[PDB]
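Chemist: Here it is: the structure, laid out below.
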Amino acid sequence: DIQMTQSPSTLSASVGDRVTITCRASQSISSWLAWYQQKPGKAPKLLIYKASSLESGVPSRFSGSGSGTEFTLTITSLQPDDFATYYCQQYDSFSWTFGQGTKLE
Amino acid sequence: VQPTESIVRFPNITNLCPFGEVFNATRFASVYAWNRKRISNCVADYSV
Amino acid sequence: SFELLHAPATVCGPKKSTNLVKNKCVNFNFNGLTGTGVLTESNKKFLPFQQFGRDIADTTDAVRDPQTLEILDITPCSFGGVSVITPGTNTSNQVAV
Amino acid sequence: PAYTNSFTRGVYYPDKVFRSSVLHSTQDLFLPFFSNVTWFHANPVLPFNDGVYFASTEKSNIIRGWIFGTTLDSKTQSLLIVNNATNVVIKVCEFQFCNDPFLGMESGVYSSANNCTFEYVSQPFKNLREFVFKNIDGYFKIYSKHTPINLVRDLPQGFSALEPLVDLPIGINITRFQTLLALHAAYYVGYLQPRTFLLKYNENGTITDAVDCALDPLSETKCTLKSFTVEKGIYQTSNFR
Ligand SMILES: *[C@@H]1O[C@H](CO)[C@@H](O[C@@H]2O[C@H](CO)[C@@H](O)[C@H](O)[C@H]2NC(C)=O)[C@H](O)[C@H]1NC(C)=O
C-alpha cells in the first residue's frame, strides 16, 4: 500500500498566526491529495481536494502546496473555530490510506 | 511390473513477471500518450 | 508485443511439476532425465554441484530432487521369469508356480 | 617471457555426475601434464584457444578482473568480470576501450557503457587462486579453486580439482583475453588441448588422481588397462603406422 507519515503533531499557537503542517509520502504521488476536517462528536468534513484546490464553503485561509512528496497545508490566520483535527488522504493507488492526523489547540 | 503413476519435478517457480500490476491500474494513460513497460528476465504465466 | 529472438531469450512460462511419490514404480522426469523405476531415499552424499549419479556401467542410479535437495535412488521395477512345477499329468493335475 | 613447468595441475570436474570408487576415462579439453606455461610479472592482450588456465599467487587486491572479445570495437561485445570487495558484475557489452586499461570508476569505462546486453551479480601469496575459462556452444564456464600454499615460485606439487562456478549463456564469440590489473604480482597462463584423461573418483565422489593418456608409454599402458597399477608383463597398447 501507501504509507504516509504526518510529521506534525499536536500543536499550540495563538489566534491569528501562520501555521504549516506537512504530510510526507512513502513514494511520490502526482498531487493526488485530500485534506479532511474533523471535530470531536462530528462526522469528518471534506476540506480540500486535488492537493492545492479549495472547496466551496471553506475559508480562504486554508491553502495547499507540494508536488510529489512534500504536500503541505498552510493557514495564514488562526481562528478559535480552527482548533480541530486534520486528516490526510491519498488516492493514487486503489488502497486508499489516510494519515496519522494532527491536533490543534 | 508395470508403472502406475507418472511424476515430473522442476525447480521452484520464482521471479514471476509483474504484468498483473499493469493490467489492474487506478490511473490509465491517455490514448495519444501511450506508455511502454519492458518485461524482461522473469517467469511469465500467460494462463492467468 | 513479443520482441522476437535476436539474443538468447530470458522470458517464458513456468514449468509445472507433480508430487514426489516413493516406493512405487513410476515414470519420472527430474529436470530432463527421463526413465522408469522405483524411487527410494538414499544415504549417498553428492558434492553440492552434482545433480545425478552414474554407476560403473554408466547407468543412472541416483537423482537429486530439484525442489527439496534430497538424494534419491533409482532401482529397476521387478522383472523375472515364471516357472510351473508339475508332477506330470499321468499322476495329477495339481501344479505349483 | 620466462616459462615454468606445471606439475599435474589444471584438472576440473567435466560434468555434474557423481561417481563413487570408479576409474573413469574422459576425453575433453585439459591442460597436459608437465607442460611449459608462460610466467608474467608486474599484461598485454592474449589469445583464447578453447579456454585458458590462469594461476595467481597473490591475494590482496591486484587481480580482480578480466576482459574478453574477438575484435573489440564499438560494435563487438566484451565480457566484464571485474570483482569488487563484495560483488562481481558480468557485463557483456558492445563497446571499445582505450589502450592499456586498468582499475585506478575504471580507466576503460570512460566510454565503455555502450549498448550493453546482459548483467549478473553472484560472487562476493598465502592463497593460490586457480581459474579455468571455457567458451563453447554459446556458453561460458568458470572453474575455480583456492589453495593454501607457501614458499613456492613455480606451481606447487600436489593434486587439486577445480569445481565449477557459473555457466552463463553469453551466446557470443571470444578470441582475445586480457586482465585488468588494479593499478593504483606474478601470474601464469596455460592453454587447454583436447586430451584423454583417467580420473580417479574416490568414495565421496572427489577426484583424487589423474593420468595423461598420452604422456609416456607407461601412462598409455595404465590408460589401456584402466588401472593405476600394472604388474610384470608385456601389454599391447597402440598401433604404429
Ligand atoms: C523450494 O520451495 C520449497 C517450498 O517452499 C522450499 O521448501 C521449504 O524450505 C524452507 C527453507 O529451508 C523450509 O523452512 C520449509 O520447511 C520448506 N518447506 C517444506 C514443505 O518442506 C525449498 O527450500 C525451496 N528450494 C529452493 C532451492 O528454492
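Here chain D follows Swiss-Prot, giving residues 26-67, 81-142, 153-155, 158-174, 186-245, 263-319 in order.
According to its header, the structure was obtained by electron microscopy, 3.1 Å.
Here the Cβ of each residue, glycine as well, is placed from N, Cα and C on the backbone.
Found this in Swiss-Prot, in case it helps:
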- D:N234 to Q: Increased resistance to neutralizing antibodies (MUTAGEN)
- D:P26 to S: In strain: Gamma/P.1 (VARIANT)
- D:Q52 to H: In strain: Omicron/EG.5.1 (VARIANT)
- D:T95 to I: In strain: Iota/B.1.526, Mu/B.1.621, B.1.1.318, Omicron/BA.1 (VARIANT)
- D:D138 to Y: In strain: Gamma/P.1 (VARIANT)
- D:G142 to D: In strain: Kappa/B.1.617.1, Omicron/BA.2, Omicron/BA.2.12.1, Omicron/BA.2.75, Omicron/BA.4, Omicron/BA.5, Omicron/BQ.1.1, Omicron/XBB.1.5, Omicron/EG.5.1 (VARIANT)
- D:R190 to S: In strain: Gamma/P.1 (VARIANT)
- D:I210 to V: In strain: Omicron/BA.2.75 (VARIANT)
- D:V213 to G: In strain: Omicron/BA.2, Omicron/BA.2.12.1, Omicron/BA.2.75, Omicron/BA.4, Omicron/BA.5, Omicron/BQ.1.1 (VARIANT)
- D:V213 to E: In strain: Omicron/XBB.1.5, Omicron/EG.5.1 (VARIANT)
- D:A222 to V: In strain: 20A.EU1 (VARIANT)
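Quick one: where do these features end up spatially?
Modeler: DSSP assigns D:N234 (mutagenesis position) to coil, not to a helix or a strand. There are 14 other CB atoms within 10 A of the CB of D:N234 (mutagenesis position), with all protein chains counted.
Cβ neighbours of D:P26 (variant position) (same chain, under 8 Å, six or more residues apart in sequence): D:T63, D:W64, D:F65, D:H66. According to DSSP, D:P26 (variant position) is assigned to coil rather than to any helix or strand.
In the three-state DSSP assignment, the secondary structure recorded for D:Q52 (variant position) is strand. Counting every protein chain shown, the Cβ of D:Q52 (variant position) has 11 other Cβ atoms within 10 Å.
The Cβ of D:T95 (variant position) has D:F186, D:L189, D:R190, D:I210, D:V213, D:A264, D:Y265 as same-chain neighbours under 8 Å, each 6 or more residues away in sequence.
Here D:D138 (variant position) comes close to D:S155: these same-chain residues lie at least six apart in sequence, with C-beta atoms under 8 angstroms from its C-beta.
Around D:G142 (variant position), the same-chain residues six or more apart in sequence whose CB sits under 8 Å from its CB are D:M153, D:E154, D:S155, D:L244, D:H245, listed in sequence order. Under the DSSP three-state reduction, D:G142 (variant position) is assigned to coil, being neither helix nor strand.
Around the Cβ of D:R190 (variant position), the number of neighbouring Cβ atoms within 10 Å comes to 16.
Counted within 10 Å of its Cβ, the other Cβ atoms near D:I210 (variant position) come to 14, all protein chains included.
Of all Cβ atoms in the protein chains displayed, 11 besides its own lie within 10 Å of the Cβ of D:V213 (variant position).
When secondary structure is read from DSSP and collapsed to three states, D:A222 (variant position) falls in the strand class. When Cβ atoms from all protein chains are considered, those within 10 Å of D:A222 (variant position) total 17, not counting its own.
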Chemist: Pop the Cα-Cα gap between D:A222 (variant position) and D:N234 (mutagenesis position) into the table, whole Å please.
Modeler: 27
Chemist: So, three-state DSSP: helix, strand or coil for D:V213 (variant position)?
Modeler: coil
Chemist: What's the CA-CA gap between D:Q52 (variant position) and D:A222 (variant position) in angstrom, rounded?
Modeler: 16
